[PDB]
Amino acid sequence: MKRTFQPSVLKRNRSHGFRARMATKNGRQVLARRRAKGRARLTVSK
Amino acid sequence: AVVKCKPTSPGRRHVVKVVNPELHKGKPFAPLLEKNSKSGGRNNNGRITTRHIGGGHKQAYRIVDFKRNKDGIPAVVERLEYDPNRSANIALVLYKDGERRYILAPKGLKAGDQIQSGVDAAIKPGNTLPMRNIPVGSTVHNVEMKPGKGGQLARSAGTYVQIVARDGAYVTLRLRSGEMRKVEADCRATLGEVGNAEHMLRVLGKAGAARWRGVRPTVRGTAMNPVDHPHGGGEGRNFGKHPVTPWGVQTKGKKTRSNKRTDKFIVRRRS
RNA sequence: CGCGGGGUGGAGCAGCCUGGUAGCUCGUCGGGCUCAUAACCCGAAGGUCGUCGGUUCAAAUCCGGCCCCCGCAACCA
RNA sequence: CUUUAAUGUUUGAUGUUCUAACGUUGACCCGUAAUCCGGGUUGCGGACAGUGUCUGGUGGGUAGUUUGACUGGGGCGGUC
RNA sequence: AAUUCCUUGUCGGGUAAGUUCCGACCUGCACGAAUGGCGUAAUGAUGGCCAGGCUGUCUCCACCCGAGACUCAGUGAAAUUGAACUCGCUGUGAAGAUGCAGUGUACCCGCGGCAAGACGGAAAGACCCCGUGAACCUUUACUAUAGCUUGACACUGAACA
RNA sequence: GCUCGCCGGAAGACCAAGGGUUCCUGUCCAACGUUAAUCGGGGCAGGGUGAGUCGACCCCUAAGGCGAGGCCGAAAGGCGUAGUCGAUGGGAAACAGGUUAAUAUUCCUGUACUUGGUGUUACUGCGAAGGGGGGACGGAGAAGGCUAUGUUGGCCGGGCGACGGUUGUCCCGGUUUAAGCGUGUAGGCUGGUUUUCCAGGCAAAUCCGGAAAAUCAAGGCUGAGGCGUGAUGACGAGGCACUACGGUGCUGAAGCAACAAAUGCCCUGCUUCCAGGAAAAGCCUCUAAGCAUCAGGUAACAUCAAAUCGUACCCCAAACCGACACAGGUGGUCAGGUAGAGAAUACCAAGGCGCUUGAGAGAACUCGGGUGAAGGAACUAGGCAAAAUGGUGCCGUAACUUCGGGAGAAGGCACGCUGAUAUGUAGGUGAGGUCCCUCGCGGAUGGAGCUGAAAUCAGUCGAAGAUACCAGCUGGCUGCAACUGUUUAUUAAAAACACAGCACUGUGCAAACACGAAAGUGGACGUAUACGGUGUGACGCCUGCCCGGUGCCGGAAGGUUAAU
RNA sequence: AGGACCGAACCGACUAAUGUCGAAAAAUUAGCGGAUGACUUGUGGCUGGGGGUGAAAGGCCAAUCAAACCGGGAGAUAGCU
């Protein structure tokens, strides 16, 4: 069937990426929380 | 002309093309063009402002000069040009100076006739001049409200304004709707009824005839659910509610006129 | 199984509601106008107010039995 | 006291005119190559319109709830 | 009649047999002229009926060729499950008994099969009812409110009829 | 390794995407593989990705995003100008051959091309965020000429063959060559050139546009492919030579003609129709503020530079997505032979595989199917399932109708092969020879060769000739919907929804309406033959009576009536 | 010319069997319907929780929709089991 996840990096990084997050007020709220739990993969990258 | 197409298939059974055998079948004059990426009927924040929009063929917005800001300069009509962005068809007219412009081709104006803009423009359809210079009882179009915008009233095909009177600084114009509004006498208007007045005779037949226009399918209210529409709902297929809009407005009878800063200008109400 | 209203000259309605006096159009009988009828004009009669009991200075009126009519009801898996 | 009459004086409701308030998604110019905008001229309206406060009406477009019980199952019916 | 309760209405046709169907009679419980009425060529993976054709759908199935089932070697789950030495019948009993009483019967243990029961297994019944539960939706249920609209005041001034 | 069998418009060969060493090599077997496993996409270790011409980064834009001031909003923040980003877009330039255990349009040999910097010589005026041209474009249809490619033949090389014929009209294999350059055809487009003048292109202008004159009839632009060159080069079958027995080294004949022919190219064409068919930069060119012993530009030449990143492998699947080595989903290019209209399909080529459990048994029963006496829907909710009809040309073809259809209606005749008309016809293409010439890729003419339907007649084979794969059941009545289409993805695909048409009604533009506390936008850069709301739903005949109630609209004299 | 006729790649999903702890958290097999159009589709954007979108089913918004998911109100309340 047509499964709901056909990956495409370009779409992904521009909708979940670092700059795609830092560009908003609520964005730094996320970077705050990801470091709050000390996680490593805060945003998708290489 | 109003071509009654021969019934070949149920679809070509009810289609009538408005084909004028004088149209330039070749590609038009480039320098007066401009693209126009359709909006899909959305506001700056993205939500749909009105339905039945979005789609159709790509259209090129040709920069038509309605303004007619040239004075005392003769011209020659080279060819009747077709434009998708209008019910009527514009005309590529060339002046003596070397400027080619697009206008609203009037009724009796073929490719080869002469026009002129200015206050000295004698009587002949297509000429732009002040209304106090224009003899009362005639027919005009492309009229403004204030000198300097271009022309709003009587713009689409087959539309005409009949100048009733010229009471002082205000002129009396009997519009197409029967609604009369006074306009400053310094206003400029172009003479003659707009040509290509056969568009109301156009019958489509094809459902796609509106689809390649850009118009989306128009649904009815007696089908939906109450959560998305004031109408809708029913097991025995009820209607039962007073005819309203998707926003509770008492339609099919309710004049929504409310501006007041311009209510000093409606002479006679639209009969 | 239930509920609401009604039952008034030959036909159909008033009066009841807030208790004495019973009205109207047509119709029945008759006279008259026309040669005849109809139509029209005029007068009188015609009502145990479905029925009995109770109670009240009056029973058509207030109330309780019996009979008749209209609408909905014969339901949910 | 009633009916009336000229005036001084104190306010209100209409008509018309006007321009400074204001509006201007009119022309034009400059900032500036720039359809935003601001300002400057001029034209067109005009103490309107518009916004704020308070207020009457409308108002399921929007929102928060109600929508009884006994019942030889419930409902109808009936009753408290 | 996608509408007619009664009803398989009545009549005629189609079959030897027609609660369906086709054409009509009007007694329309309760069609109706834009929540359009009556027809309508063409179109239709549409609903219903009939005929021809063609066939195992059927009278009644028969044989054969492959893939599993059966066997061997290897690998090796699953729902479920209080405890079990776990028979039928009659009756009684939280009201249909494998287990209680009476009684008949039955060597112990597997395989291949078929499915009546163990009110078998899966889903804390989606049905009826209840909770002074919830959820949206409706409106001439109550009260508010967006928005629209009216007026007073403010921004708002100058003069005369 | 020899056979068998499978797909072969794919289960093949290559790319984008997305993964991330799964590629290749050696070694190893507990764990992964639904089995065994010295095998592998498993563990350990080593190697491998070589670019001025490929893609991207880069230049410049679309939808749209963000966005100095600005406008606005409790704050957050929203919108948006100038700008700045963003391809699936446009914009410069390379192919063949050989080689590796694994990578090569990148490496090596050979043959070419592109944009810039400095310098040299000879000339000449150059110069913008400004202007013009170009870039630059739609669907469908048909035609002409070729190419990729295939077939036959000729020639060369080998064989003449384990059971009958086989030196002959026999058999098999090969017969391959690009980029660029020169020429610049078939074809298409368009009248060039010279002079003057001008409220035009926010200014200027020799560039463009316009109006009158002038001379002559072509010039110019563009353009697949062929032909030469590229190339006395490479490659190339088969021999010749050593085996770690996997392969390497050496050498090298023929290398063309004809026909058929694409969905490839000319074509970013032409005719025509309508729904009317991006933008900027690169590039060519004109000049402003200006600068002229200059700076720069044009042309020829020498030389230097062309960075960075990706580059392995998989890429219609055991490596992507589906928890799995999953009968599923996944864009684009190339795509041979015979029959066949065809990319259907059947059998084969190139190439890759037999699907990672099998050996016996042949019971019931289940599933996928074949066939079946006589009857032929008696089955059943119902002709559901199976069966049957199924191809080409011609003949013939009703009711009804909006005169298009209905209709491929129904129902029928002939279909193989061989010979003959004719040592394979009509037709197609077409060398040589000949003539002419404003000499080239020429025009007429001429006919060898090659290729190749169909119709008729005669004869013959079988029960059957569309003999297989492939491939319509038909007629009639009638309800509804007009029709194609759309929808409950994952139980309802229709009578529901839409539909064009019609009717009513709102809107005179800072339009209503709609999102948004506002600004700002869509509506529309449209303005009444228009736009939004609602109702019904092609076409034909028509669409009655009721203004009580509700709602709406118009008029407000009067009653009542909030704040002030 | 055709929302024209037959029928492949492509797209969809009417009928029936197989399957239902399956090959698979809606598929295969054999017939089907459209297939130059209201067409299909790759890539890259815009519109969002009382809102989006809708050829209008109360379908869809990551296998989850008469109001998605995550965390915080909140150890909500529970005359109930």
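In chain B, numbers come from Swiss-Prot; the residues present are 2-272, in order.
Per the header: electron microscopy, 4.0 Å.
Backbone N, Cα and C atoms are what each Cβ position is placed from, and that goes for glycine too.
One mutagenesis experiment catalogued in Swiss-Prot, B:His230 to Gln, is accompanied by this note: Loss of peptidyltransferase activity in reconstituted ribosomes. No change in rRNA binding or assembly into ribosomes. In the three-state DSSP classification, B:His230 (mutagenesis position) falls within coil.
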*What is the Cβ neighbour count of B:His230 (mutagenesis position) at a 10 Å cut-off, with all protein chains included?*
18
